[PDB]
Amino acid sequence: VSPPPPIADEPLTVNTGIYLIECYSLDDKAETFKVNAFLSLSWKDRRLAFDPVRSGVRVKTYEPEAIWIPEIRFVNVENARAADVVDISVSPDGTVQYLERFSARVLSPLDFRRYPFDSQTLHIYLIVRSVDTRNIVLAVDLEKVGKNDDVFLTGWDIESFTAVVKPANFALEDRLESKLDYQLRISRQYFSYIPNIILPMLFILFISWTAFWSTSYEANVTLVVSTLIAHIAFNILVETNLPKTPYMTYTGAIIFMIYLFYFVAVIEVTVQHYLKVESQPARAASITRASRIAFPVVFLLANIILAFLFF
Amino acid sequence: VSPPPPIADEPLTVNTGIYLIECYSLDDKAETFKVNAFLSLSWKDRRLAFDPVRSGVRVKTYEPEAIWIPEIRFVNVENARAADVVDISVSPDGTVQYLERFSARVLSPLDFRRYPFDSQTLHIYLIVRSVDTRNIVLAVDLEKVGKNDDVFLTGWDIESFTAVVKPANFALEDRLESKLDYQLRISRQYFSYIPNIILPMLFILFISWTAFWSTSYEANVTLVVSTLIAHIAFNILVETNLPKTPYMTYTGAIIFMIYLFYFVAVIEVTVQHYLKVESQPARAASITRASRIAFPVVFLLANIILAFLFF
Amino acid sequence: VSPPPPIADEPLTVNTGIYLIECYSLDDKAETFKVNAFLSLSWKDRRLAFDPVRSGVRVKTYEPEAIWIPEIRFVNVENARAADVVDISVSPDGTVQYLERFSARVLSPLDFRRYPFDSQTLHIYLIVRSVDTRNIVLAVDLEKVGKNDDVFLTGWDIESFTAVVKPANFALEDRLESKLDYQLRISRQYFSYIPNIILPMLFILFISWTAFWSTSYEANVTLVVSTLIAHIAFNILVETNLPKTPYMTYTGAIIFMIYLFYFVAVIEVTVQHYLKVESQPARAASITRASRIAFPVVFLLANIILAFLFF
Amino acid sequence: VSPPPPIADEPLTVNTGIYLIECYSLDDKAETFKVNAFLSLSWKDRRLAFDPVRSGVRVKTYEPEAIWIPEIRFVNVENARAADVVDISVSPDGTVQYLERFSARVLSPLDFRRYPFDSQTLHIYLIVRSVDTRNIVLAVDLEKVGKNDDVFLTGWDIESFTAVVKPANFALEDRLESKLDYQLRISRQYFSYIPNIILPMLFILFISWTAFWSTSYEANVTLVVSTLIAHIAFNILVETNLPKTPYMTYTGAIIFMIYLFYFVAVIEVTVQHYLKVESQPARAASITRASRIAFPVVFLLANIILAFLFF
Amino acid sequence: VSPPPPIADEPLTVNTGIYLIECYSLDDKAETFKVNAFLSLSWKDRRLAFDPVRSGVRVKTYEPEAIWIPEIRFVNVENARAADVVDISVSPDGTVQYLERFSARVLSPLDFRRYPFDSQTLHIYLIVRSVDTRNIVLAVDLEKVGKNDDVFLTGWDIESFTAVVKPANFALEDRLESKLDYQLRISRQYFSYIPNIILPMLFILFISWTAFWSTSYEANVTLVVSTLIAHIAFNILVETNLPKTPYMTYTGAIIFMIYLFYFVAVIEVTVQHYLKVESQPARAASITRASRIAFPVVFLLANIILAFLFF
Ligand SMILES: [Cl-]
Ligand SMILES: [Cl-]
Ligand SMILES: [Cl-]
Ligand SMILES: [Cl-]
Ligand SMILES: [Cl-]
Ligand SMILES: [Cl-]
Ligand SMILES: [Cl-]
Ligand code: NA
Ligand code: NA
Ligand code: NA
Ligand code: NA
Ligand code: NA
Ligand code: NA
């Protein structure tokens, strides 16, 4: 079979639409998500036209094999989509209405800069390669673009599913390619991070600061070192749920900065002891008293500065 | 092939039934479960009618390819079900009796609010898209809906497997869709959580309270900090077996609240030491004596309040 | 094709046999094992009968497509078995001898009560659905049931592979079903558990008891708390290699009970210190001296009681 | 199609050869490895013979479907090999030359007794089932057995790839089977184990022995207990990279024995303290002084004995 | 179908080109990467030639089945590539222009010597086996070799994608093979390693050196031992993200060397205490004062030497 012939030198417009049924498995480490949707295609093939009076029927159904169907592919998919044809319906003028149900593992990159308070735009790129007979251009039939109400992405809030109506037409290996951008806008459900990582991490830090109300070096060393190890465990736990980024993430910055607070606490604890031993407990008292205000104030201001830079 | 023709303007009724053989792999993190069942379908196709006298055979067997079979799909499956046709039997009036055995990874959401004392309703949604010739409606043949006695879901108790007999008939992309709801009611086997997480977690908390019967700051710091770290390990262990929820789970709440008890224990331990050093051991004694009653009482009441709010 | 016709109203007997080639991947958490075996089937089809004198040949070979083959399925498999036909041989009387090589992930439940000193009976269930023409019954050809000498299941000892010769004949969805039970009896190789979990766990417990020969509260607190944390690590490591059971496992019981010993050791250590501080070291001495005998004796008796209840 | 007819009563010899292209994924826990190789088969079928003068051609190419091909299977594979036919070439005498490229996950057991200083013999078993017409026997064409120079198995050294030329001819399910043994001899690259596990483990042990130059019980308890926990982490890390064996591995033995050294160090530390408190520091001094020599000497001799027993 | 006939004794040139669409999943442990690309092939088949005047058309399209297509395989792939034909176009002279879109898991080894400051050259090897009719040689059509601008490999920077234009022509199993080398040059994004592993690891080391400004043995033992354990956790974390190499990696060397610094710190701490107890605090003071300069200086020089040897 060959593509439909042009009335003039115009390209063939394949109207598209994606309707999400199930949306799942957003892997932050892999920057992938799995989708299960309907793909609808519509184009005019004058060769398929018929008189409804003479033929009796208003529409004719065909098996994929019988007629010409445009080779539509997804750009950012991992492996080729699993698709099963639901229906192919031809109207008297020759307008074909194709429908298939597919599933694919889509590879769309993520911006972890504001993690876990981040919002993402997932992409689904539809593409078509022009044949030698005629050039093929994609379009968006907005009435056939949507999502089911039940569509839930675990740990995420689905904001919108829209399509950038004007395709990206470009040359590739000396043939026209018409690319379409379907955008799924989502925002992370940060709630869990608060009682599981953020608040536990702040509690262990504040426990390290109880060393500023203690003259016992042995007890201080235990307080600051033990809590530093729990902070290492939280740093490791966090960096496992995330990929290696060439930029600093919000949680990454807080986690990093907190190491400096532990390092300075060890220095203060060491200075206090050295001074007490050197028979200068009055000077050690001044430093310890100052640290009680300095540490919370510098922590609070540094955090205001960070939140400002990141948001 | 085309769908059966109507006697009048009636829709075509496809009678359904699911009989679970094997039920397994309930992933709490993924909110998926795997199923291995029988799918039975039955509809009348007058075109397949035959005389048993002339044909020799009461029933005729056909290969799926030979006749028209309704395109029945599952809504909430991950990938398309793996199915193998067991039998297709046609009676002289044209009544088709389809049987297939399938396996699928079903995606049904879970409510972790009362975890690990939670009960779930897993869903299996059957659907059918109406063709242009005639509208297709699903039905439940209750005699062909059930589960095997051997059906075991590891770490869960299977309560019931029933079907909501009235289908959800709705419009989708300008065609009628007939959806059916099969519900598998299950309840978690919480027993293992008690000797593995709950009791170990309470033992480490009570060990931290032995600091209220000790004047040794160095020993108290070790007691409260060491047990706090074991609590962090239990928090990490628990949050690995669960997905990130936008709500507080029962175990999540207890785990969180216990951090506050560790934080207040560190404050008491610090106050006691400061006072002893400041040569006020009488005042430190009053606080320590009070804490011995306060901590268990406040822990017990807070837990009564939590159990009340959650159950 | 249709099933063989009966001489009288007798059912069709399909003689079966499974011969294990490779047995592997026993997942304790999933309660699954992978198998790679031969499946032999034998039944009489008089339509296939031939005279060896006239035909010249003693046996005739056929492709599966050419003749009727009973639809034999496995009940407790995860997905449908991967099978490849080795041979189909027909004798002059019409006796068909089918052979196929298959692989499947079998889902047979396990009893962890005596873990890691447990023995299991893995099951492979063969089933057949009766057709409308005639009822099909399964049988065991014991000469075609066995296992290869090389068959090794890592971390397990394979005791026997036998079949319960009388099939379970029952009604299902208004048709007769003939189920057969193939039993693979295995017993766990507990040896590794001794130097890796049991002995390390006992050593850390005995180290905690060196606190009964020490008057240093700070040292005792360190001894009992540090070793309690190592016991938590062993509890976590053990519960990862096992699924969540609604019953107590042998190792689970020992692990749980050892927590009580740590809890009572903390109480003794606390009492000794309180008494020493209260200027009653004589009474603290009596308690410490008693604990030296009490702890090992109660540990040894409690273990005799547990081993008795479990074995 | 039927097998080639015999000139006399001789069996049909299928000459074989395996040429490894890619060798990868050696799973120690699973005792599997993945292979990607060429399988070459050669047998004489007189029915395919032709005159090169009359036919013009020197060799004839055939599609697998066109001619009889022996059903060659792998014994110790997990699932059936993925194979794609490269070429089928017939010479004038009827000698068929088959070539296919395959990939399979091979299940060959491993001997961890000398781990990580172990050497293995991986096996690839080729087999063929005799048909009723005539018996089929395998052979090794040594010119068609080899491996690519690039063949690399990560963390292993590939020593040799040879075949045991005489097949194992035996009865199975009342038919003759001809098995062939292809052996891949490999040896572990132990280098990484030295700076990552062995030396770190020895350093922590030697740190525990600094307690023999200290009179501080509180410091000794910390030294011996802390280092014992790091040893537990190394034991856990090691037993994760390995399966549960019914025998003692070399690293397993060293790891186990080191626990005894920690246990005796705790006893010495306890004895020294008891004696110092009992006002017998002279006797405690003798024991501590002796331990300084005893511990390294007994450690060094015990290791000589172990290396001797294992190698 | 047979291969194209030669004009003379020349070999058949198959012009190739790979255009990367999606590049993903670089597994450091497995030394694999997944690719999703276009594979373009071009060769002349005079049998397919036509007159554009007489035929009307300028190019003719064919289904793969209709014409002869060279059997092109990938050498270093894990399993056979998943490919789907985009287009086959024949020009009047008989020049065939094949295009397919494929996906494969490529196995190309990595050099971890400079990790995480390493650069890699990933390889994609195209190969072709000569048939008996005529020898087949590969070529690189540079206009059909490239990569998409969007091509992103998580945690890596893609430098170049080029092809070594001269094929490696060699004999294999008595037939000519033409191999082509496609090279993807990438360099690791080391940024994340600095705040997550390197700086945390240096902070814990510097904390251990605060023991040179402390006379408290109990406190020093805690400081050096606690920080040594955190270093063990970082060593474990690092060796999990990497395979077992028969050489020393850059991070491996630093991590190893840091153990020696901990070991010497324990010796100093032990010597200081022994001397203080032996009533020689003046000599212990000299050693402690020297260590304050020695440790940072030796650490800094040793690191200069390592960076020099590795870069
Ligand atoms: Cl696609
Ligand atoms: Cl362009
Ligand atoms: Cl174009
Ligand atoms: Cl489905
Ligand atoms: Cl099956
Ligand atoms: Cl095979
Ligand atoms: Cl390939
Ligand atoms: Na088509
Ligand atoms: Na059909
Ligand atoms: Na059949
Ligand atoms: Na301590
Ligand atoms: Na064949
Ligand atoms: Na072809």
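All chain C residue numbers match Swiss-Prot; in order, they span 47-357.
Heads up, header says this was done by X-ray crystallography, 3.0 Å.
Each Cβ is built from the backbone N, Cα and C atoms, and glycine gets one as well.
So that you can see what the record holds, here are the features copied from Swiss-Prot:
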{"type": "MUTAGEN", "residues": "C:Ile244 to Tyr", "note": "Marked gain of function, with a ten-fold shift of the proton dose-response curve towards lower concentrations"}
{"type": "MUTAGEN", "residues": "C:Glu264 to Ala", "note": "Decreases cation selectivity. Decreases the binding affinity of TEA and TBA. Nearly abolishes block by Cd(2+)"}
{"type": "MUTAGEN", "residues": "C:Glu264 to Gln or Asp", "note": "Decreases binding affinity of TBA"}
{"type": "MUTAGEN", "residues": "C:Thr268 to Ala", "note": "Increases the binding affinity of TBA. Weakens block by Cd(2+)"}
{"type": "MUTAGEN", "residues": "C:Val284 to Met", "note": "Displays an increased sensitivity to propofol but not to desflurane"}
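The 10 Å shell around the Cβ of C:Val284 (mutagenesis position) contains 20 further Cβ atoms across the protein chains shown. C:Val284 (mutagenesis position) sits 10 Å from C:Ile244 (mutagenesis position), counting Cα to Cα.
Counting every protein chain shown, the number of other Cβ atoms lying within 10 Å of the Cβ of C:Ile244 (mutagenesis position) is 16. The two recorded residues, C:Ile244 (mutagenesis position) and C:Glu264 (mutagenesis position), show a Cα separation of 28 Å. The 10 Å shell around the Cβ of C:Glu264 (mutagenesis position) contains 21 further Cβ atoms across the protein chains shown. Around C:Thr268 (mutagenesis position), taking its Cβ as the centre, 23 other Cβ atoms fall within 10 Å, counting all chains.
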